Structure formats: structure tokens, C-alpha cells
2 protein chains.
Amino acid sequence: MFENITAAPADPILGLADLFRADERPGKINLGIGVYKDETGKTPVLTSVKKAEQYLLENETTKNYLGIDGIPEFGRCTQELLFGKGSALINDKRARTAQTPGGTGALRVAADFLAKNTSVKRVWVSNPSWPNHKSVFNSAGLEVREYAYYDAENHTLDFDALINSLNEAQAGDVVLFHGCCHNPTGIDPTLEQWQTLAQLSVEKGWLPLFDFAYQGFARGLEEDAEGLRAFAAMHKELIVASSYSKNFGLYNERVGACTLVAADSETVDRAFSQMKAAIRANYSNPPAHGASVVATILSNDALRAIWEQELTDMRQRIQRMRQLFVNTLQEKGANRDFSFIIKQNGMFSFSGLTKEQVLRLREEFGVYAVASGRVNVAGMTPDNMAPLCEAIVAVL
Amino acid sequence: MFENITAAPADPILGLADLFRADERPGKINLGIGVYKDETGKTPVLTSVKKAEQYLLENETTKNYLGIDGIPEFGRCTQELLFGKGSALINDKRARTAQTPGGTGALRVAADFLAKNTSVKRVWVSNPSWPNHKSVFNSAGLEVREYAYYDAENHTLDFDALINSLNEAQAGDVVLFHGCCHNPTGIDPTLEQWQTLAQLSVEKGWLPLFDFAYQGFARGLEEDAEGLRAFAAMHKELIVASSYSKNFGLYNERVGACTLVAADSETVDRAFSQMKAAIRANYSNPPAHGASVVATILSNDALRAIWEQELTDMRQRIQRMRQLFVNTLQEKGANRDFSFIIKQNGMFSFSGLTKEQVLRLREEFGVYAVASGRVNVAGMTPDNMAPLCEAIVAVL
Ligand SMILES: Cc1ncc(COP(=O)(O)O)c(CN[C@@H](C)C(=O)O)c1O
Ligand SMILES: Cc1ncc(COP(=O)(O)O)c(CN[C@@H](C)C(=O)O)c1O
């Protein structure tokens, strides 16, 4: 039955990992990671989560199944994090959250629910975007269309081409927006742009689907939710898939959520039951551990206070690396201008290097980057900055 | 978009939970649980896992992502558990295991891989079976057909009707077998029956799909794998989905596996890549915690020794409850014969009660059971046995 099965293509990001871990070169740098790293080049487990894990180890009396939608406190907590502490969506109880296996798992459940309980079949994704977005939607049987976003020349959001692209989208179509820290460009709409985007969305009848994977990595927890909150107060319905992989350093515990918002409680409840049915036919119920950690931290202020400080430390380190980067390049001399790097949020950004340049960088200097020229700023340290910038200058 | 969405039907097993937790009656019993319980009526976390969790808390230095297929040791360990320590399938390296979100998650990934990488479209499931089997396969777009199994009158495996049903199945069709402790009947084929089933399977060209969720709950770890091992040595290809929810009391950590076996290494590898692609488009990578716990316990003999004792204690308690049950019934007087209960393996079995009887049992005595008359033996204790049997006798 499997004798003629075709081998799957190598993942653009994942495949690069193995080539890196084979390059025996002394002084090699990997910027195609996609995970946060500290000044030491390590992805440590947060102290606040380590504390939350001790608490659980002492307090858990059972490992009995969670409800299809996971732990209640986790749900309530994510909602307050996303829509605001005193949000109308929360008081009118128009929202329902299901704990899921990471953000990717949240997108797949949203995809299956949508594909089986509604008239949607087209999902609009930006160009470029996280490569796995297409695969997730396609596996659900949904079609993927792309709208313009990036501006190769100015290295900015091409708002006009964006609007122009979305116009061919119809009412009943899903439009996917990155909440903040756009992957792979790091270019995010300003509040005014989010606002016009929210109005256009309401007029055209789009169904907003927010992928919120980096809350707290652009400007702050609340600031980063402005866009989502703009659509939220404007729309009767929307879906938001969130991940706690980055902001909690909980990558491998698969902790995320899928929030469903409807015009009212009666309708949101009826739609949520069908979302639970989609989960039941997938993995049954979600993994408690990582979610348990998030719920205890967010519901205790001693713990939540430590966590917030640990997050701002992470955010600030990335911002310092973008600056150190521009400086060190602009210092090691070369006709160019990487000022746009300082204007971009999060861990990623397009270095503006050509396919050949990134290939030569890898082959000749041991600097590793996604073929698209996507670079992870959190993979840079005060220590590797110089040789890194020297190699880049040598390929310009 | 969600304004006309239909509410999902209540799960036959899950719905009963809420009605139970509403019945304010003093002395109510719930036999529709589907989870193991000790003499106290609690689902404790095993001491061996508690020990493994302490070890992790002290040793983990990162929460960085696992590979799409999870932790290597977990995979190797499950393979030895399933196919035998010195198995040819292991030495010839014809098998590949992916850590997944529980057994249900293993079935869904097998379903998606099958539905997208092969010519299969029909899956044969026994009648009856775990209700979620159909939903999982259907969501993948596969058709579900049922083969005869139970014998309502004799309360046994109707081997002839079974064989007779499978005959209408064609080559290239998937046939689903419960490894041991058949849900909901608890009736399992004898080794001789497994053997003829394995031969017929090879002749007809079926693709075996073993759902192995209760290894260690019928007779022992190895004994319970005899059936699977019979097919394994007979087939060039097969798929096995396993769960560690019951035998490790790790219900809510979602720990399970999907083992893919092909004629050889070269082919199994090519097919596995496509299985990893199916996972990547679902939840990306698996939750480490529960799997980490299983891998450390199974790879340390101090720990593994404690775990095995804890499992035999669980197995023996269930076996004692089936006996105490037959005795107490046959003691509280009533024309019947529940001897078949002692012949069945695992936590479940059909009590042989009518729809009305189970409804009257619930309404009039507070005894709760799945409408199908499925009863969970592990929900019985020396304490509740008498009133339980008294209520049953009163509805005969
Ligand atoms: C936009 C975006 N959405 C969702 C996710 C989902 O992540 P989790 O499922 O792990 O919660 C990621 C992770 N992107 C990483 C993996 C990368 O860009 O390399 C992401 O970049
Ligand atoms: C036959 C069978 N297969 C697979 C599973 C998968 O369980 P996990 O996904 O939790 O690993 C179960 C759990 N059946 C329980 C839930 C019941 O019969 O109530 C089962 O009975």
C-alpha cells in the first residue's frame, strides 16, 4: 500500500536545521531558528514557569481528562489577555475559548470547524507569511489566496497593494491577519491602518481570522492587542488563534487557544458545540501541563509579575539586537542601509539578501538563514555580531 | 456566518457525565466513566509518574520544540513494548513511530495520512466499538463500514458472523482491530482466532490498523500483544495506534503513538515523511511532558519496576471487581447468569441490560450507565457493590 508513496518535500525552515547540525565549522551562526535565544545562545525555561511547575507537582491529585475545551481558568485568562479586562465581548459573553495544542493546533481546529460548518472555502493569507499557514488550511480542504503586503524596495507595508488585493475577496471569505510581529517581515500595520482595515472588513463582509503568536514581543501585552481590539469592537464575528509558545517559552508543551466570537451568547454557544465536535474527532481533549502552567502564572500576581518582567527582558533583548545589528553593519562599512531593521517588530525580518547571497553566506561563512533571507534577530548576540556583520558585508 | 449553525449532538458517553453531576441523590453510582478508579473512587496519579515528574522538573533546561515525531527514546520504547524486545521489525528497522496527542490523536494522523497518501477509502470497524472511531475516520473523509463481532445471546465473539462480514471487504481496505480489552464488550479473540484472522487478512489484502489503548489490562504487557505480534510477523505493512492514558494514568497529558510498518526501511522512511507532513499541518509537534514521563520511566528499571507493579495492581483490582460483581448479584438473588462478566477483559463489558432497564436504573436508583448498557467495572468498589447489585436485581 505504501510501496509507491512519494517522499514529502523538505520544510524550508526545518530542513535548514539538519544542514546546520552537520556543518562542522568553527564559528557558525544559525539565524534560521524561529525560536527565542538569550545572550548565551540558549532557550531556557522561564523561572516563573519553573515555579509554576513546582506548584503543580505538589498540588496535582489526578491526571483525569480535561473537557474538550480544556481548563476554564486558562480560557477566561486568555480572553482577558486578548480583548481587555473589561471588554464587552467578555461581559456579553459572546466569546468561547478552547485550549488547543499550540497555535498551529488552534488554526487547524478553526480550519476544520469552518470547512465543515460554514460556506467558506477561500482563505486569504499575506505574501509572504509563515509557510505552514497554507498547509494547515489546505489540509482542511480550504483554498488559499494571497493578498499583497510587503514592499521589496522600501521594505515596508504596501498598504495600497494590500487594499487592492483584498478587493477581489468576497463576502464570506476568511481573511487572515497576523496580530503583531508579522512573520517573516516584522512589518505591522499602524493603529490607523488597522482601523481602516477593520472598516473595510465590515463593509466587504470578510470573516477575520487573527493569528496571534507573539503577544508581548512588539511593544507590550496590551499595545500589541490594539489591532485585534479594533476589529473586535467592529465585528459581530471573528476567530483568533493564539500561542503561548514564545511569550512563555513553552514551545514543546503545545499550549495555545482558539477563540470564537459570535453576535451573541446563544449563537456563540451553538457554534462552539460544533467546534468541540471538531476537536473530539482530532485529539479528543488538550494536554494539561503547559496550559496548567499558564493558568496558574496568570492567576497569581507574584508569579504573573515575574513572568511579565521576563517577557519585557526578552522583548528588550530583541530590540537591542536589531539596533546593534544596524550599527555594526553601518560600522563595518558597506554601501547599503539597514535602517528598516529598527522599524520592524519581533524576532524576524527580511535581511534583504538575495537567494545567492544567503547561499554564499551559508557555504562560505557558515552563516545560516532561511532561503527567503528571513533572519532571526534573537539568534544574534553581542559576541557573534561582529563576525556575522563581517560575513554579510563580504557578500554585498 | 455562524447564525444558522446547528448545535452538535450530545456525546453518548460525555453527556451522561453532566446529568450525573446534577443528580443530587445520596448514594449515586457512576459506571459510565471510561476512566480507571481505585477502591476510593479516585483516579490518582501513579507514584512512578510522580517520581518521573520530579526528575524532569530538576533536569529540564529547555522547552524547545520536539521533532515532528516527538522524542526518540519514547519511540524506541513503544516499539519494544508493542513488537517485542528482539523483534525483527525493530532490527530490520521496518517500523517508524511518531509520538502523538493520545491514542485518538494517533488514529486521526493515521486517518489523514491514509486518506491523502493512498487508495483507501473504506475502514471496517466492529459492531459495536468506541463511538469516536467513526467520527475520527469520517472527519478524514474515509468511509466507515461495520463487521459483526458481538453475540447478544451468548455474550461472546461471533467469530463466524465476523469472518462472514469481513468477506465483503476488499483488498486495499483498512480493517480496525482492538488489540486487547475490546471496548465496549471486553470480548477479545483467542490467540488461535487472531492467527486465523492474520492469515485471512494476508489472503484478502486487508491493511490492519490496530487500536491498542489498554496494553496491560487484560493479562499482562506481553500477553496482550500476542494478537498484534501475530499480524506483525505475518504482514509486510500495518499501522498501530497506541495510548498510554490508561496504563500510565496520563489521561490529560495526551500521550500516545502512531507506529507505521512497511516492507522495508527504504519504503517505511518514504511513507513516514508523508506522515510527518500530516502532523505538521495538524498540531506541528507533540506535547513533551506526558511523553517525557513515559520515556524516563520505561528507560530506568527502578522506575519501570514500580510502574509495572502499579499496573498489575490496577489490572488485579478490575478482575476482582468482575468476580465480586458476579458473586454479589448471584447472591442477592435473581434469575439470570452473569458468568460471562468473568470471561471479559478490561474495564468495560455489556451488562446485558435493556435501554429501559438502564434508564430506570438511572432515574429510580441513581445508578448511571451508558445507554448501550456498557458498564465500567473500575467504577465499582467493595463499598458500593451491594446497593449497586440490589438496584440491578430490582430491574430484572
Ligand atoms: C505566525 C505564526 N503563527 C503561529 C505559529 C504557531 O506556533 P505554535 O504552534 O508553536 O504555537 C508560529 C510559530 N512559527 C515558528 C515555528 C517559526 O516561525 O519558525 C508562527 O510564526
Ligand atoms: C478503543 C479506544 N481506543 C482509543 C482510545 C483513545 O484514548 P486516548 O486518546 O485518551 O489515548 C480510547 C479511550 N476510550 C475512553 C475515553 C472511553 O472508552 O470512555 C478507547 O477506548
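Using the three backbone atoms N, Cα and C, a Cβ is placed for every residue, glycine included.
What Swiss-Prot records for A:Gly34, A:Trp130, A:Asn183, A:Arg374 is L-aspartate binding site. While the structure shown retains the original residue, Swiss-Prot records the mutagenesis experiment A:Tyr65 to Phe or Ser with this note: Slight changes in activity. Here Swiss-Prot notes a mutagenesis experiment, A:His133 to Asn, with the remark: Decreases to 60% in maximum rate of the overall reactions in both directions. Experimental mutagenesis at this site is recorded by Swiss-Prot as A:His133 to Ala, annotated: Slight increase in maximum velocity of the overall transamination reaction between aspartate and 2-oxoglutarate. In Swiss-Prot, a published mutagenesis experiment is listed as A:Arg280 to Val, annotated Reduces first-order rate constant over 25000-fold. For the mutagenesis of A:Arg374 to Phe or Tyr, Swiss-Prot gives this note: Second-order rate constants are reduced by >5 orders of magnitude. The structure shown keeps the original residue. Under its mutagenesis entries, Swiss-Prot includes A:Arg374 to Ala with the note: Reduces first-order rate constant about 10000-fold.
With respect to their backbone Cα atoms, A:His133 (mutagenesis position) and A:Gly34 (L-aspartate binding site) stand 15 Å from each other. Each residue in A:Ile13, A:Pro131, A:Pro184, A:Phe348, A:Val370 lies on the same chain as A:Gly34, A:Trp130, A:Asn183, A:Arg374 and has a C-beta within 8 Å of the C-beta centroid of that L-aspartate site, without being one of the site residues. Counting in whole angstrom, A:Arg374 (mutagenesis position) lies 10 from A:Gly34 (L-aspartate binding site) by their C-alpha atoms. DSSP assigns A:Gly34 (L-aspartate binding site) to coil in the three-state reduction, outside any helix or strand. For the pair formed by A:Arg280 (mutagenesis position) and A:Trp130 (L-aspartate binding site), distance between Cα atoms is given as 27 Å, rounded to the nearest Å. Per-site Cβ counts within 10 Å over the mutagenesis positions A:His133, A:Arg280, A:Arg374 peak at A:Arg374. Contact with chain B, taken as any Cβ pair under 8 Å, is found for the recorded positions A:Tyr65 out of A:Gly34, A:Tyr65, A:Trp130, A:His133, A:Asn183, A:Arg374.
Highlighted here are the recorded positions (A:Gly34, A:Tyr65, A:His133, A:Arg280, A:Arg374) whose C-beta falls below 6 Å from ligand 1: A:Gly34, in sequence order. In this entry, A:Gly34, A:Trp130, A:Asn183, A:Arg374 make up the residues listed for L-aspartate, with the farthest two CA atoms of the set 11 Å from each other.
Each of the recorded positions A:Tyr65, A:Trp130 was ranked by the number of other C-beta atoms within 10 Å, and first place falls to A:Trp130. Look at A:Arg374 (mutagenesis position): DSSP puts it in a strand. Cα spacing between A:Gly34 (L-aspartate binding site) and A:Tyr65 (mutagenesis position): 32 Å, rounded to the nearest whole number. In sequence order, A:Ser129, A:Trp130, A:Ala213, A:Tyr214, A:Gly346, A:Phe348 constitute the residues six or more apart from A:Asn183 (L-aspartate binding site) in its chain with CB-CB distances below 8 Å.
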